[PDB]
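Undergrad: The structure follows.
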Amino acid sequence: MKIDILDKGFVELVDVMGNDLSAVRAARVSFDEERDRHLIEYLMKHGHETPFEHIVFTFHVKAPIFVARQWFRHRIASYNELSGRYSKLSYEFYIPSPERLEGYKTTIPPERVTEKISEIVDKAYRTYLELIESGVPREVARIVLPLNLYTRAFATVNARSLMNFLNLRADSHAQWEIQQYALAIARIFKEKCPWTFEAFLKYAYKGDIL
Amino acid sequence: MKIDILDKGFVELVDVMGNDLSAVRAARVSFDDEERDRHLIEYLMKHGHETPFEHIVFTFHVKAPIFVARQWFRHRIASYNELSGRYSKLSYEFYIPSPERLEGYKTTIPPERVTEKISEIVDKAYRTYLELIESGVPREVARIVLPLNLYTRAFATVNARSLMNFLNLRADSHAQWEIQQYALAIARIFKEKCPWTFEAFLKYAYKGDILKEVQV
Amino acid sequence: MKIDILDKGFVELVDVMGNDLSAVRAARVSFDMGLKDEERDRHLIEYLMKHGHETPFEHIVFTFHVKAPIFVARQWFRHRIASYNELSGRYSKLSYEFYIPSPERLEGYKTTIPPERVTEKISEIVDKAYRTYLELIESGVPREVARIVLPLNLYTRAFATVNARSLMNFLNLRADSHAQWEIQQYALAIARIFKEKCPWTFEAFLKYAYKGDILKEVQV
Amino acid sequence: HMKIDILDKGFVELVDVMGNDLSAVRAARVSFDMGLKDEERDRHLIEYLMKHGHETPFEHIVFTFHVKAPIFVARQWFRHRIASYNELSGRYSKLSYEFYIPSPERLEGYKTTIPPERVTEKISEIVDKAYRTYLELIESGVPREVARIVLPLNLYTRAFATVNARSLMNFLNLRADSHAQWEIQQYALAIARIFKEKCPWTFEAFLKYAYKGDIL
Ligand SMILES: Cc1cc2nc3c(=O)[nH]c(=O)nc-3n(C[C@H](O)[C@H](O)[C@H](O)COP(=O)(O)OP(=O)(O)OC[C@H]3O[C@@H](n4cnc5c(N)ncnc54)[C@H](O)[C@@H]3O)c2cc1C
Ligand SMILES: Cc1cc2nc3c(=O)[nH]c(=O)nc-3n(C[C@H](O)[C@H](O)[C@H](O)COP(=O)(O)OP(=O)(O)OC[C@H]3O[C@@H](n4cnc5c(N)ncnc54)[C@H](O)[C@@H]3O)c2cc1C
Ligand SMILES: Cc1cc2nc3c(=O)[nH]c(=O)nc-3n(C[C@H](O)[C@H](O)[C@H](O)COP(=O)(O)OP(=O)(O)OC[C@H]3O[C@@H](n4cnc5c(N)ncnc54)[C@H](O)[C@@H]3O)c2cc1C
Ligand SMILES: Cc1cc2nc3c(=O)[nH]c(=O)nc-3n(C[C@H](O)[C@H](O)[C@H](O)COP(=O)(O)OP(=O)(O)OC[C@H]3O[C@@H](n4cnc5c(N)ncnc54)[C@H](O)[C@@H]3O)c2cc1C
Ligand SMILES: O=c1ccn([C@H]2C[C@H](O)[C@@H](COP(=O)(O)O)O2)c(=O)[nH]1
Ligand SMILES: O=c1ccn([C@H]2C[C@H](O)[C@@H](COP(=O)(O)O)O2)c(=O)[nH]1
Ligand SMILES: O=c1ccn([C@H]2C[C@H](O)[C@@H](COP(=O)(O)O)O2)c(=O)[nH]1
Ligand SMILES: O=c1ccn([C@H]2C[C@H](O)[C@@H](COP(=O)(O)O)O2)c(=O)[nH]1
């Protein structure tokens, strides 16, 4: 299960432990679909969130660094990222579509903004390559690369922390770019925990876009 | 997978996400080579790179006396749901130490008498408790007369890194004996589900003294 | 500042870092600003509380000294975003101190035996259990074993260091009628100290963010 | 009140502190049912706790720092999850013309086919062209959160950081170390220096008994 985002990003489901019944078992402390769903909706509406900590996901995420800096602020989660200190860094950058500037009345066409973003990326990356080849250590050379460079990370997160993430990122105050990643997270979450996700939306979800 | 502990306790594995390779994929950042993979497990553990191990997660169902659970729930990087005394009527189950538990200390009465003395008050406390329940005292007030050796039950979800920390501290002769026994059972399950992390852990990172002595 | 709770319990404030302005200072870094103004700083607090920006309140930290029955400590220490150090029954000979509810503890429940009888029966097992504990000790039973006969209403003591965001989560859950009465009492006194040290943050919390019921009814 | 300048334009500034060495003694002492004693006993205890890896008592010493750092430093630093951060937002403010230019001497030990000064120059040029593109996009009405994506990782950011002594010592183990990138090591040197000033006994004990790095 993989969902492409932005121009070259994605979120893939790597692994999941448990399902809706995992929260049910924990809440009951032990080990009829209408009784179990009812308990899920009961916990969600009253803010009993701890039973949801026993459903856990691991995602593999390709995201621009500026999205990843916002993402990694969520501290109740586990991350492992590619090191730019050690990997020769890929020619992969997020270039916004022209549609990204809809509703903004701009001096220069959205199409020239795009072009201006990609030119800097191109000159930054080429300066970076000039630096490597002359023997500047990678850890120094990449400091000239722009914030739209793509990075990759594994994110392991339980469903409670995943719901707090969606409260803050599946919402129109979050930067658009991370909203799109948040939508994808929600979709995988829905697939894997339909009852939890459905109760989340009804009783506890604080954002707007979902 | 279920292991009896003490007189009435147990450690039961409810669930696991991942195995040794889940730490490897996370260190490499790759979704999709035994010798090499094992070599890396060893490498991360040798050089203190412990984050990749946070991507293996266990859920245990644990039954233990409250004095043991209070030591255990002090480990905060973990998720707990415990049987509520406020809401459920509590079962006549109490940890009563073996005389084998005190043999090793010089006492002035036979350990048989320690067993009978402990059993005695458990019995009187529990009766007072039931009398209070029956007479209409809410359970959450009636249970405060119950002694610390009352058995409780919890689901614990914990990643392998935090589990290793748990083992450093609880799988060790400095820890109270009762919880050591629970740690041995946690270790055994860990060893079974992640043999490469476990051996690498014992070789490089483990700070305690029992798991190097006592098999599994 | 020391507030007495229950018959022998207390919440004492050991230390505080920062005050309301700590949070303003922290929030202002986002907009390339420092401290700005004595009344613009208060409004920024309301604003943060109103829109759910909780991170700046992490920069206010308290250390409390708390004496409380184990059954209360057990519920309290469930709050994982905090630091605790507790009196150890493995290494210390525990004192004769136990929470004996007063007869008024049973207001609103029909009982079968009078409330002072309930109080009496609680005292009785407490005195039995503690005698045994002492008999066990005298006999050479190590403390870590002897104490397992002691009841849940035994008082214990702990340091708790906890930031204002986490302490607001604690008030959400514990200064509320769904939480057990005894810990409610403790959450009131915690509320009183938060309020004395962080009055702006505290007023804003009650008005915009607080989910419990009792602090809107019960002064301070 | 303390302030230490790091790199060409960065700093570490102590904003506030809660407690001191005795804060840990006090918290530790509660366990044995004791309190503060003489200077000899209390110093001895701090050393004892550090030797045996009893680190919970150090959680009761707290620091607030105000740090100015290039994003590539702050991105590593922010991986330390047991801490609180508030940072300058590229979403909401006009970012300043401030970037870390490595000095010529940063390249000591590497044979370069371009004199270190020209490296320095090349980094300045690219940074300048980026910042000009950023300003031009802002002036033309491109939203700040978008225009800034062209800015490089050597751009200076600002943050407040609140962190307890235990998590501070973990940060020192990992960043006060030659395996860590030079730039973060420098910030770590600043952090350690202030830690030392405010909690001398703890710091000495940490250095002698628990500190895992090589540069302190
Ligand atoms: C629209 C929006 C604009 C924002 N702008 C800014 C900005 O200007 N500056 C900035 O620095 N960041 C900003 N952020 C980041 C945001 O404030 C948090 O850093 C991020 O959302 C993580 O939230 P969290 O702490 O709830 O999640 P996590 O860190 O994953 O924590 C999860 C939950 O655990 C609790 N918690 C965890 N750790 C602690 C702790 N140490 N103390 C107390 N409670 C804790 C909280 O209840 C929290 O909800 C912004 C976020 C969004 C969505
Ligand atoms: C009225 C009420 C009745 C309850 N009855 C029960 C019961 O029957 N059984 C029982 O076991 N317990 C019960 N509790 C305890 C409850 O389940 C919580 O453990 C406790 O209240 C602490 O709440 P917290 O997790 O919000 O606080 P903390 O554990 O301090 O966490 C605070 C915040 O940090 C975040 N957070 C921290 N760690 C994690 C994590 N690992 N994953 C995701 N998010 C995290 C959350 O956002 C949370 O808001 C009860 C509590 C109350 C108030
Ligand atoms: C033999 C022994 C005797 C002990 N006696 C006492 C006693 O007398 N009194 C007492 O109160 N407790 C005592 N304990 C409990 C002990 O102090 C620890 O709280 C417990 O062992 C869990 O330790 P932890 O913090 O490593 O685990 P967790 O809480 O799971 O934390 C795991 C890891 O996360 C980090 N971490 C998590 N939260 C924080 C934080 N808030 N700040 C900084 N770093 C953090 C640490 O690096 C830690 O190793 C005893 C434990 C043992 C094993
Ligand atoms: C020289 C070096 C090279 C590195 N290269 C890489 C790389 O390629 N990729 C990469 O992603 N990062 C890398 N890092 C970052 C590293 O993986 C950690 O994210 C960072 O060092 C934070 O360490 P920490 O998690 O121990 O500290 P914190 O995250 O603050 O945690 C402090 C302590 O609390 C405990 N703890 C906190 N949260 C949890 C949890 N959820 N589960 C279990 N235990 C917990 C641990 O005991 C930990 O030691 C590198 C770091 C260094 C120093
Ligand atoms: O020494 C390092 C190397 C990597 N990382 C983490 C921080 C980033 O989130 C990610 C990539 O860092 P760079 O290697 O790109 O600096 O890994 C560190 O914290 N320290
Ligand atoms: O109101 C409550 C009820 C329970 N618990 C937690 C504490 C224990 O870990 C467990 C059982 O508590 P009692 O219900 O036995 O008090 O759940 C609370 O934190 N608050
Ligand atoms: O070996 C120990 C000793 C103490 N504690 C913690 C748990 C309780 O919060 C408090 C009291 O524990 P006892 O000494 O009563 O077991 O200290 C432990 O976690 N492990
Ligand atoms: O919507 C936001 C805005 C900011 N931040 C955090 C992430 C960074 O650590 C810091 C600045 O991010 P930017 O505003 O530069 O994205 O604040 C977020 O997490 N989400």
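Along the chain as shown, the residues are counted starting at 1.
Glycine is treated like the rest: Cβ placed from N, Cα and C.
Per Swiss-Prot, the features are:
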MUTAGEN   D:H54 to A (Swiss-Prot position 53)  Shows 1.39% of wild-type activity
BINDING   D:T56, D:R79, D:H80, D:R81, D:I82, D:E87, D:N164, D:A165, D:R166, D:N170  FAD binding site
BINDING   D:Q76, D:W77, D:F78, D:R79, D:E87, D:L88, D:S89, D:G90, D:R91, D:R148, D:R175  dUMP binding site
MUTAGEN   D:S89 to A or C (Swiss-Prot position 88)  Still catalytically active although shows a large decrease in activity
MUTAGEN   D:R91 to A (Swiss-Prot position 90)  Binds dUMP 670-fold weaker than wild-type
MUTAGEN   D:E145 to R (Swiss-Prot position 144)  Shows 0.016% of wild-type activity
MUTAGEN   D:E145 to A (Swiss-Prot position 144)  Shows 0.113% of wild-type activity
MUTAGEN   D:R175 to K (Swiss-Prot position 174)  Loss of catalytic activity
MUTAGEN   D:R175 to A (Swiss-Prot position 174)  Still catalytically active although only shows 0.0008% of wild-type activity. Binds dUMP 7300-fold weaker than wild-type
ACT_SITE  D:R175  active site, involved in ionization of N3 of dUMP, leading to its activation
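Give me the local environment of each listed feature.
TA: Residue environment of D:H54 (mutagenesis position) contains 16 other Cβ atoms, counted within 10 Å of its Cβ in all protein chains.
The Cβ of D:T56 (FAD binding site) has D:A27, D:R166 as same-chain neighbours under 8 Å, each 6 or more residues away in sequence.
For the recorded site, D:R91 (mutagenesis position), the DSSP three-state label reads coil.
A C-beta separation below 8 Å, combined with a sequence spacing of at least six in one chain, links D:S89 (mutagenesis position) to none of the other residues.
Applying an 8 A CB threshold to same-chain residues 6+ apart, the list for D:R91 (mutagenesis position) reads D:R144, D:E145.
According to its DSSP assignment, D:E145 (mutagenesis position) is helical.
Here the Cβ of D:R175 (mutagenesis position) has 24 other Cβ atoms within 10 Å, regardless of which shown protein chain they belong to.
DSSP gives D:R175 (mutagenesis position) a helix state.
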Undergrad: Which residues, sitting 6 or more apart from D:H80 (FAD binding site) on the same chain, put a CB under 8 Å from its CB?
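TA: Within the chain, D:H80 (FAD binding site) has Cβ neighbours under 8 Å at D:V163, D:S167, D:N170, D:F171.
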Undergrad: Around D:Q76 (dUMP binding site), how many other CB atoms lie within 10 A of its CB?
TA: 19
Undergrad: Give the distance between the Cα atoms of D:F78 (dUMP binding site) and D:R175 (mutagenesis position), rounded to the nearest whole Å.
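TA: About 12 Å separates the two Cα atoms.
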Undergrad: If you measure D:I82 (FAD binding site) to D:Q76 (dUMP binding site) at Cα, how many Å is it?
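TA: If we compare the Cα positions of D:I82 (FAD binding site) and D:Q76 (dUMP binding site), the gap is 14 Å.
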Undergrad: Listed recorded positions are D:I82, D:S89, D:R91, D:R175; which sit with C-beta under 6 angstroms of ligand 3?
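TA: With ligand 3 as the reference and 6 Å as the Cβ limit, the list reads D:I82.
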Undergrad: Which ones, of the recorded positions D:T56, D:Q76, D:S89, D:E145, D:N164, D:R175, are Cβ-proximal to chain A (under 8 Å)?
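TA: Near chain A, the qualifying recorded positions are D:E145.
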Undergrad: Distance check, please: Cα of D:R175 (mutagenesis position) against Cα of D:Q76 (dUMP binding site), rounded to an integer number of angstrom.
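TA: That comes out at 9 Å between the alpha carbons.
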Undergrad: Which of these recorded positions, D:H80, D:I82, D:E145, D:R175, are close to chain C by Cβ (under 8 Å)?
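TA: Of D:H80, D:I82, D:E145, D:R175, none lie near chain C.
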Undergrad: Highest Cβ count within 10 Å among the recorded positions D:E87, D:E145: which residue is it?
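TA: Per the Cβ count within 10 Å, the most buried is D:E87.
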